[PDB]
Protein chains: 2
Amino acid sequence: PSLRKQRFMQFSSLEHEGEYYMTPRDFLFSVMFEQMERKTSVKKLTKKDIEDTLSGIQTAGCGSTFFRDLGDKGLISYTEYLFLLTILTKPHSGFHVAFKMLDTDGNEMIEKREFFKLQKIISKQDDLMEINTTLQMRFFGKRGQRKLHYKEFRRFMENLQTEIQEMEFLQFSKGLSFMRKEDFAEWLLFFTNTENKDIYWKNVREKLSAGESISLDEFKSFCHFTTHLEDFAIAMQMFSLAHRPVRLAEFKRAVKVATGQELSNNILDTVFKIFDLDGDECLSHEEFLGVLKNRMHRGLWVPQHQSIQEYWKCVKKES
Amino acid sequence: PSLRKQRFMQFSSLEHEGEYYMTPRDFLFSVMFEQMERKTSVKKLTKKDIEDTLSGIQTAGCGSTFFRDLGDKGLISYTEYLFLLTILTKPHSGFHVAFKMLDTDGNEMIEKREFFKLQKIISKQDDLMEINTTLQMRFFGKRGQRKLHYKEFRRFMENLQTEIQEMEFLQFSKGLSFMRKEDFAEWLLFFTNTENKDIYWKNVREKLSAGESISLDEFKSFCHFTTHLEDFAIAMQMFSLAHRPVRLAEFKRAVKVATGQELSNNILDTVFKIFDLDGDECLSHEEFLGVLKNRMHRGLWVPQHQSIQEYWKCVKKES
C-alpha cells in the first residue's frame, strides 16, 4: 500500500469485493482539502447498488460542470483516480501528446482496451512487489463499444480543470462572485515556500488598498499561468541573465506571449504589491520564481515523511 | 458603545465623518461567521467614494438574490444593521404586524420619515447615556419621494431570509448541490445546548446510513420550521401533557399544521436517528425541544460575558 493508495483508501467511501472505490464528492474533497474527517464508515455494494449509483450519468450534463452535477452517485477506482490526478496538473500543448500516448496507433480513437492497458500497468506495478466505473461509462457507452476522439478528450480535460478552478474560487470567496484581494493574497501565500509571511502581510496591510475585488475569469487566467509557470520560467531565463528586474508591462507581455493567458492589471498590481520586497516599483525574478516553486498546491500531497529529511537538509545546506 | 455596536464596528469596513459603515459582504460575514480576522484596515470616504459605492444598485437584481449580487459596492449603517438583524429571525405572520408597526397610519405606505423615526429612536437611546445608505436607496428612490407598499416589504423580507438560507447551505455543502446527511447532523448539533455530543455522534455512526443526501428545498423548509419552533412548541404542549412521546407521522402532521412547512421523510428520519436517545422508534419532546432551545445560532452573538455567570448558575441549579 503506497502513499498514494493509502491516501486514496483514506478518502474513499465505497468498498466492493475487497476493493475500495470512490465517488466524485470524495475526489473533489481529496483535491481541495488536505485532510478530511469521515464521521461515518465505508459501506459495501451489490449489483443493485452499482446500478443505483450509475443511474446518474444518464441525466448528467456533459458540459463544463460535470462532477458537482453527479454529486455522490458516481464511481471512481484507483486507476481513474491517478489518471484524473495527472490531468489536474497537465499543462496545455501536452493534451495532444497525452492523447496519442494513451493509444497504440492501431486505433486512431481510444477504445476501452487502452484504459485496460492502463489498469494493467497499475496491476503489474502492484503485483510485482468486470466493474464499470463512471468515467468509463462517460467515455465509452454502457455497451462498451464506443470510440473516443481527441476533441472530446481535450474538451473533457479543459472542463475538469475549469471545474476545479471554479471550486477553489467558490471555496475561497465564501459564495460571493467577487473575492477580496486579501483572499487572493492568502491563496498565493499558502503554497509559497517561506517561513515568515510577516513581510508579505505587512505589504498587503500597507501597500494594498483596503477594498478591491477580483472577478472569476481573472482567477482562472492566473491559475492557467501558474500551471504553465515552467515554460514561463524557461522563457524568462534569458531575461534573468544579467540580473535585470522586470517591470510590469514587460511581465504582462511575456506572460501573454509564453502562456497565452493575458492577465489584468489588477492581479499584476496585487502580486507586485505583495511580492516586491524592495522599494523599487518592480522586483527581479528571484522572489517570485524561487518562492513560487512548488506548484504542488491543492492537495496533491507528497508525504514521503519529508519532515526530518527537510530539517536535516536545512541544517546542512543553510550556508 | 454597547456590545451590538462593538460587534458592528468590529465587522465594519468603512468610516466617514467619525461614523463607521458597513458593506453587504461584511453583513453576510457577521451573519454567518462568529469571528472574522480583518487583514486590512478601515478606509475613509468622500462624496465621490459614496457615488462609486452607490453605483451598484442601479444594475442590481431586486429578485431573490440581492446581497451577493451587490457584492462590496453597498452601504449599510448601524440602524439598518439592527433592522436587518431583526428581520433575520422574524417569523411569518409577524410580517404584516411589523409593517403596520413601522408606520403611524398617516401613511398607508412607508415614506422615509418612518425610517427617520427609527434612526431617531436609535439616536435618542444613544445620546441619553444627509447620507444615503444602500437600503434606503432600494426602498426609496434616489430623489427620496417613493412610497413603499406592504407587498414589496414582504417580498424583500422573504428574499433576505431565503438568501441567508442559500448562503448557509452553500457554506456547509462546500459547493455541491446535495449535502451529506452528516453535514446536516453537524449543523443541527452546532447550536444544541449539550456538553457531550458523543452520544449523538455514536447515533449517526451506527443508525444513520453511510451515504445519503439532502436537497435545498428540504433544508429551507427545515429552517423555516426552526424559526417557527416557538409556535410549534405552543401547539405541542397539549401533546406533551401526559408525557406521550410523539411518533413520526404525528410529528409531520403537527409541523405541517402549525408551521405550514411540510417536511420530507428524509429529514425527519435523520433527526430521529440523531435525537432518539432511547431505544424506541420515536422519543418524547424532551430532548428535541429542551435541547434545541436557543435558536440564536448563525451569528447573533449575545456576549453579556455569560461565561462566569453560566458557571455560577451551573454550580447553583445543577441539582
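Numbers in chain B come straight from Swiss-Prot, and the residues shown are 83-211, 229-418, in order.
Backbone N, Cα and C atoms are what each Cβ position is placed from, and that goes for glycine too.
The mutagenesis experiment B:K172 to A is recorded by Swiss-Prot, whose note states: Does not affect interaction with MICU1. Look at Swiss-Prot and you will find B:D185, B:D187, B:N189, B:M191, B:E193, B:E196 tagged as Ca(2+) 1 binding site, backed by experimental evidence. Annotated domain 'EF-hand 3' per Swiss-Prot: B:293-328, in sequence order, evidence recorded as sequence analysis. Here the residue is the original one, while Swiss-Prot reports the published mutagenesis B:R352 to A with the comment Abolished interaction with MICU1. What Swiss-Prot notes for the published mutagenesis of B:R352 to E is this: Abilished interaction with MICU1 and ability to regulate the activity of MCU. The feature domain 'EF-hand 4' is assigned by Swiss-Prot to B:362-397. Among the mutagenesis entries in Swiss-Prot is B:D375 to A, noted as: Abolishes mitochondrial Ca(2+) uptake; when associated with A-185 and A-386. Look at Swiss-Prot and you will find B:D375, B:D377, B:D379, B:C381, B:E386 tagged as Ca(2+) 2 binding site.
Residues near B:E386 (Ca(2+) 2 binding site) in space but far in sequence (CB under 8 A, at least 6 apart, same chain), listed by position: B:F374, B:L376. When DSSP labels each residue, the domain 'EF-hand 4' (B:362-397) comes out as 18 helix, 0 strand, 18 coil, counted as helix, strand and coil in that order. With a 10 A radius on its CB, B:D185 (Ca(2+) 1 binding site) counts 18 other CB atoms from all the protein chains. Excluding B:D185, B:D187, B:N189, B:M191, B:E193, B:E196, which define the Ca(2+) 1 site, the same chain contributes B:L184, B:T186, B:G188, B:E190, B:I192, B:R195, B:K246, B:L247 within 8 Å (Cβ to the Cβ centroid), listed in sequence order. Here the recorded positions are B:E193, B:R352, B:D379; the one with the fewest Cβ atoms within 10 Å of its Cβ is B:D379. In the three-state DSSP scheme, B:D185 (Ca(2+) 1 binding site) falls into the coil class.
The sparsest Cβ neighbourhood within 10 Å, among the listed recorded positions (B:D187, B:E196, B:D375), is found at B:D187.
Helix first, then strand, then coil: DSSP counts for the domain 'EF-hand 3' (B:293-328) stand at 22 helix, 2 strand, 12 coil. Cα spacing between B:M191 (Ca(2+) 1 binding site) and B:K172 (mutagenesis position): 20 Å, rounded to the nearest whole number. Checked against B:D379 (Ca(2+) 2 binding site), the recorded positions B:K172, B:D185, B:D187 differ in C-alpha distance, with B:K172 being the nearest. A distance of 54 Å separates the Cα atom of B:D187 (Ca(2+) 1 binding site) from that of B:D377 (Ca(2+) 2 binding site). Between B:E193 (Ca(2+) 1 binding site) and B:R352 (mutagenesis position), the C-alpha separation comes to 42 Å.
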